[PDB]
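I have placed the structure first, in the form of structure tokens, so that the comments after it can refer back to it.
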Amino acid sequence: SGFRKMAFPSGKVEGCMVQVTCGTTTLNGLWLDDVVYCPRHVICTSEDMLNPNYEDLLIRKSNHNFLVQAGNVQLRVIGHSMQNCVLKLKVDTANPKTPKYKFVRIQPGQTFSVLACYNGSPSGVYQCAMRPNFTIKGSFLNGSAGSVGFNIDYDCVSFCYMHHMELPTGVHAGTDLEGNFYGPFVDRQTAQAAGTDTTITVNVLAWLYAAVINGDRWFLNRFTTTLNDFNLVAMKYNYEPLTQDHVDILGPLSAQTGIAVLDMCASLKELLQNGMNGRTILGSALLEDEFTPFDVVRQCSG
């Protein structure tokens, strides 16, 4: 029993982490086969980040200007190109520790693990969600750019995030491993406010089911509700609409607990309207929305 925010084991990703320096900026790169992926603002000085012409800055750079280090060992760069907001550095040595891997672009509300790095060296791993406004609430310091987010199926690593930017409000923005940003953000130091965020309703419900499985049951009321009536109340508290697809995803958790999804919705309605009255659920005093139905199944019935 018990329930915690759990990341995937990072080992397979740790063996891919390298350090990339170009002139004076230093950050993290991802080494798969004979290519190193990193954020293109490795070629930016602090000055020209306010509005950079990436094409103009890159043309002045040689292969030899890219200093790529895998621990101690230097890696000779023999080619470079720019794909959207990432750089692909071809090296003459393929990473012997390359796992089986995919590149995927995830959906708002999905979760993944982050291996935060500095100077190519992993420092910690944590779990977070892609917010509905396409930010992530990470923990990042300066030089963390190039850290990646991922999921691990069985032996296969699905890379879904590379870190680029910190927004003035303290949330973070990045790309998939093809260099396309999530949401309307750019790797320019200008004004770019996040959209207003919302709560990931399907995740809150999954976390309520996890509570029941572990034995926190005090919030279960005796009522039921329609999907439309639930979505009217969820709208008012800034919750994402719940769809029949979300209801279908919650099915196994419903079967395991004996509680129909619309019944759990009625219980969550009451929590929304009345609050928690100073009680806790799975050790938390607020409604947690960064556990997907799959994270709940992985940790409870697994």
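Here Swiss-Prot sets the residue numbers for chain A, with the shown residues being 3264-3565 in order.
Just so you know, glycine gets a Cβ as well, placed from its N, Cα and C.
Feature annotation from Swiss-Prot assigns active site, for 3CL-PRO activity to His3304; the stated evidence is sequence analysis. Within the same chain, residues at least 6 positions away in sequence whose Cβ sits under 8 Å from that of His3304 (active site, for 3CL-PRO activity) are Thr3288, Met3312, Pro3315, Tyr3317, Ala3408, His3427, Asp3450. Taken residue by residue with DSSP, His3304 (active site, for 3CL-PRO activity) is part of a helix.
While the structure shown retains the original residue, Swiss-Prot records the natural variant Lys3353 to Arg with this note: In strain: Beta/B.1.351. Around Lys3353 (variant position), the same-chain residues at least 6 positions away in sequence with a Cβ under 8 Å from its Cβ are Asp3297, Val3298, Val3299, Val3340, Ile3341, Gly3342, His3343.
Long-range Cβ contacts of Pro3395 (variant position) within its own chain (separation 6+, distance under 8 Å): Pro3371, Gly3372, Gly3458, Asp3460, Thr3461, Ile3463, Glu3503. According to Swiss-Prot, the natural variant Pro3395 to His carries the annotation: In strain: Omicron/BA.1, Omicron/BA.2, Omicron/BA.2.12.1, Omicron/BA.2.75, Omicron/BA.4, Omicron/BA.5, Omicron/BQ.1.1, Omicron/XBB.1.5, Omicron/EG.5.1.
Within 10 Å of the C-beta of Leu3468 (variant position) there are 27 other C-beta atoms, taking all protein chains into account. Mapped onto three states, the DSSP output places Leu3468 (variant position) in helix. The natural variant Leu3468 to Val is recorded by Swiss-Prot, whose note states: In strain: Zeta/P.2.
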